[PDB]
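Below is one structure; the comments refer to it alone.
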Amino acid sequence: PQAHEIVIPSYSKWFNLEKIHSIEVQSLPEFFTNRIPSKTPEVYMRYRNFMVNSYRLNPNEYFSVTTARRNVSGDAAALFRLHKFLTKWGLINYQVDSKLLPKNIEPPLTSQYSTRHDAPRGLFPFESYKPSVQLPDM
Amino acid sequence: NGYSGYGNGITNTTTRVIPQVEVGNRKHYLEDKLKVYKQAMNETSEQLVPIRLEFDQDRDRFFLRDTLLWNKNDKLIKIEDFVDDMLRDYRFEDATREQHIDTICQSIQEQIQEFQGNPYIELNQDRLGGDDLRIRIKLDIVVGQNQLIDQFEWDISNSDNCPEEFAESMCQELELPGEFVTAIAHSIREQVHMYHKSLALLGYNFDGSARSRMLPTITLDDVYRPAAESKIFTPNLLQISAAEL
Amino acid sequence: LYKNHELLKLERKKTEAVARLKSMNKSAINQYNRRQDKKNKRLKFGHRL
Amino acid sequence: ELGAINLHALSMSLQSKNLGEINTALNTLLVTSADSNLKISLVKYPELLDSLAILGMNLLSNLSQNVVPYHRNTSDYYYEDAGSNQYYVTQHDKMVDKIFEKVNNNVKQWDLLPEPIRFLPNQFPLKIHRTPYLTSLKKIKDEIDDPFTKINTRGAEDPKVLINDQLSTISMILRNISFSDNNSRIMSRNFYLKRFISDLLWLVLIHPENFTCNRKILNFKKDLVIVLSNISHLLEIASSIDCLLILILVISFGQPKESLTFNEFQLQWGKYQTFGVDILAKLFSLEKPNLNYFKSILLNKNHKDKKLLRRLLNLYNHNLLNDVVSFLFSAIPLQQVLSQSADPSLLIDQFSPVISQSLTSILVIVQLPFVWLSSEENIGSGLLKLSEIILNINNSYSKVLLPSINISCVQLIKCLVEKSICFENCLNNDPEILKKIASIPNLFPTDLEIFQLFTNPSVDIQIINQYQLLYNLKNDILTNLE
């Protein structure tokens, strides 16, 4: 079931609840040297998706690392590390507060799209004189 | 145009500078991890630590009755910072002097300073599946409104078996949702430790039988499967009750 | 910066002497007390015989 | 301009995609430019500096490796799956899979965050780019209009210029950040920033060609030395290479043409040649047994690093630090002593004393096979006339005058005696040296001046002693000459 409108600070638009990215490993490598068998990318992803789901459930109100610690753990240390990490990356606890505005209007508006000088791809505002017709066209 | 950098944010203001307006309340920490973390935890990892926390007694006014784990092999966190984060997570009055954190970290390091992980049973000895001496682990917990008690063999001599598996397995009850399993393993790692810890005070961490209280506190050979009213301690029960704790 | 650095330098050896002198004084006092001890244990052995 | 409020853009900058990097970098540059009321405070900033240095390191790296970032066909570049796991697997049972695997058919190291800095294989030291400010006209000649300007004054139609201008902008904004307290935030502890400085240097001077516009090189040198000026504390981790780099950077300025190699700069063009000696004093005052000591080893004429060092010295061909002397001997004379008054002096006078300070300091570091003497119809020493100028000023800005004249005199005597005793110890030269020494019009204040001095000011006791011992050595040389 889905019952909320979830936004994220766009630059984060590299994260995918399905997969992992070179970003986080360079920020949390301690699950990837394959040295500590009790840790693995897999349990990492488990924790990850679990927590993000939790937050996305009722994101209007905050979510603590202590919460997850109560819920599931294999460690406090790494748990906190990654939790605060995602916090930084706003994937979690980002919409804890709401802010609004009346937004008065100005001459530029999103529904304004007219004919005017253009920086984009080519366009020809002057077509052809008379003698151009003088060609054995295709 | 739009307004978003920090929680639906504001990007349309009087054109000022604002450092990291991210706090739920005092919530921004990422500073100073990169180099230290990389250089530190690129090497082997080792034992963990169960920890209990009690501060509600009539010497101080709290709800501190929680448990959690820890890696003594870690040196990455100012423990006090972690504590304060936990406390603010407990929504307590920001005045952390009347909410004294020093006492808490004192208790913490106190508890950590009596640990060796598993003995040479792991440090130098390696017995396939351990050797013997499955303790009749007794675990009761009080979650939400219900308590649950159980007793069962669980080896102390073996390392090959970790707790959390038992946790996720006994999760297959009604729901045993989340919050439960943790404490179990914690208690588990608690329960076991002291024993060999106490046994560490002696010297059997290599050999067999010990020296006096280890005699009653053991399982036996058990050449044949048991009766119904003895193991009738192993089963489990879920009971509602008015709390008096 | 130059002056402060050179002054700390001078003091690194000001403190050096503070030590050297502190430790020599210590040895000298200990040696003197050792004399007196030997002299006493001697006189004491004699007076017992 | 306006808008442009938040600080946390660092996050987006930390992200590894071209888009975010542009979006932030450009903005925040414009930000740090504005100063009417706009400054970058320090609360939980540091993350900014880290991100910055990391970005620069990686970009400059794969640039040196000649490979464009931001666009490949790989993505989310490690494991993706939803395999057999709830939370805790890969215990004993994993080997069963092997068993399983053997019947169904019928560890790693991790690198550190940044890449290495030197020893990079492609980048092998070959002498280029030891050229003076002259290149400005090269720059002109480069920036000159021509049917082949190849100055894509527009955006990145190719990624090469993109990386170039990226690094350029980064350098600029880094400069602008560095004009306040929070220099302490930059103070030699952003190990990242220092790695950046180091490898950037190692490129800009040993620069196999990947930089488009020489003017970019000038910009880099320029804002680099500036941001150095705003450092007054430790440097030189993995020093030796960095020390030589910085020396070559400061030597970049001043016109070259034994004897002094440097025509003194006609002070109406430049202001960076200032910053040079400014730093060579400030970031060199630390007599801690590192920096001074690195330059002391530079007197000479992982482990592969050492191979590098001498590798450059012979790749700068005797000695070299004489060049540093000559450089230091610029911007002081020949204009103020050639003016119409001594008041316009005071301005550049404020600037002057650190130079003499640096000089006499390095002369503590020269007390072995050499040939050195630096008063050979090359400068003479108007230092005496200059001292007289500041003296007459005294008895007719401030707070620097007395120390300047004092250290000038000390400089004179020390260089004299050190030259003499050095070529005594070598004794490779005839006693004519004495006669040679005795043959300077710019030397040995006349005893009548000593006398009249001994009377009027009476406010220069220490200076009186300076001149006293000076004249003493003078008369000594006169006597023992015969």
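Shown for chain A, in order and in Swiss-Prot numbering: 300-437.
Keep in mind that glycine also has a Cβ here, set from the backbone N, Cα and C atoms.
The domain 'SWIRM' feature in Swiss-Prot is assigned to A:305-402; the stated evidence is sequence analysis. Quoted from Swiss-Prot, the note on mutagenesis experiment A:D374 to A is: Loss of DNA-binding. For the mutagenesis experiment A:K383 to D, the note given by Swiss-Prot reads: Loss of DNA-binding; when associated with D-387. Quoted from Swiss-Prot for the published mutagenesis A:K387 to D: Loss of DNA-binding; when associated with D-383. Quoting Swiss-Prot on the mutagenesis of A:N392 to A: Loss of DNA-binding.
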Report task. Would you please pick out, from the mutagenesis positions A:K383, A:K387, the one with the fewest other Cβ atoms within 10 Å of its Cβ? Result -> A:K383
Query raised in the report: In whole Å, how far is A:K387 (mutagenesis position) from A:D374 (mutagenesis position) when you measure between their Cα atoms?
Result: 20
Report summary line: Checked against DSSP, the composition of the domain 'SWIRM' (A:305-402) is 48 helix, 2 strand, 48 coil
**Report entry** Short-range mutagenesis positions relative to chain D, from A:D374, A:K383, A:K387, A:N392, with Cβ separation under 8 Å
**Finding:** A:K387
Report task. Taking only the Cα atoms, work out how far A:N392 (mutagenesis position) lies from A:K383 (mutagenesis position), in Å, as a whole number. Result -> 10
